[PDB]
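See structure below.
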Amino acid sequence: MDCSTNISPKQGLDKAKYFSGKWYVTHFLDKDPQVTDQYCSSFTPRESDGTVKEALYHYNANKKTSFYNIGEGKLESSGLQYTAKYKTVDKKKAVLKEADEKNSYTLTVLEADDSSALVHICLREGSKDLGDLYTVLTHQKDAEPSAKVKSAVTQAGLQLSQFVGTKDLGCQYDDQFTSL
Ligand code: HEM
Ligand SMILES: [N]
């Protein structure tokens, strides 16, 4: 399922609010009905002079497995949006696999305040699109997203009730990895 082509970052967002601390996905919306496994995710995005680098963590709640990555990209001029390439690393941040130049993901920030954020992610594997992925984030695990971010969800044409809540999945996180 192809990703939406009508996704743009919110104008006027302050980078400092998004590129700080660590983020936990509290709710997510995957539009592809063929998916089966549900994931938990946490990441730490940093930025310097328009260059973005982030440590990502995924935990497969169904198969009880996890994987780590390091994404690197550049900030678009338009807004808080960037397309990054990613390498695969272990829990110690050692490189297990270099980045495949044909793969990428574009992350678009739709809203972000001091406690939460809403982002859109489009992952691509060369030519195949994995489909739209919307994720609500908070700095505190299982915390409640702000009213401001919930409003962003509505404005995005989505219903919070359709999102999957991760606080009930029995998530396992590696706070050591995202800390720092
Ligand atoms: C709860 C939220 C999330 C869900 C449901 C989710 C789901 C997925 C799925 C299904 C895969 C494929 C893994 C497999 O082979 O089985 C995956 C891979 C990946 N996701 Fe996510 N993801 C989440 C959050 C994120 C975030 C926050 C980012 C970006 C910052 C992201 C970036 C990626 C990347 C780069 C890969 C590829 C890793 C690799 O192939 O080594 N994901 N995700
Ligand atoms: N993803």
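Going from the start of the chain as shown, residues are counted 1 onward.
Header says: X-ray crystallography, 2.0 Å.
Just so you know, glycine gets a Cβ as well, placed from its N, Cα and C.
What Swiss-Prot says about this one:
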| type | residues | note |
| --- | --- | --- |
| BINDING | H58 | heme binding site |
| MUTAGEN | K22 to A (Swiss-Prot position 44) | Slightly reduces anticoagulant activity |
| MUTAGEN | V25 to E (Swiss-Prot position 47) | Reverses orientation of heme cofactor |
| MUTAGEN | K93 to A (Swiss-Prot position 115) | Reduces anticoagulant activity |
| MUTAGEN | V95 to A (Swiss-Prot position 117) | Reduces anticoagulant activity |
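If you measure from the Cα atom of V95 (mutagenesis position) to that of the residue listed as 'heme binding site', you get 16 Å.
Among the recorded positions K22, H58, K93, the residue whose Cβ has the fewest other Cβ atoms within 10 Å is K93. Most other Cβ atoms within 10 A: among the mutagenesis positions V25, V95, that distinction falls to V25. Spacing of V25 (mutagenesis position) relative to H58 (heme binding site) is 10 Å (Cα to Cα, whole number). Taking the Cα atom of each, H58 (heme binding site) and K22 (mutagenesis position) are about 14 angstrom apart. Taking the C-alpha positions, the distance from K22 (mutagenesis position) to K93 (mutagenesis position) comes to 16 Å.
Residues distinguished by a CB atom under 6 angstroms from ligand 1 are absent from the mutagenesis positions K22, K93, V95. According to its DSSP assignment, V95 (mutagenesis position) is in a strand. Reduced to three states, the DSSP call for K22 (mutagenesis position) is coil.
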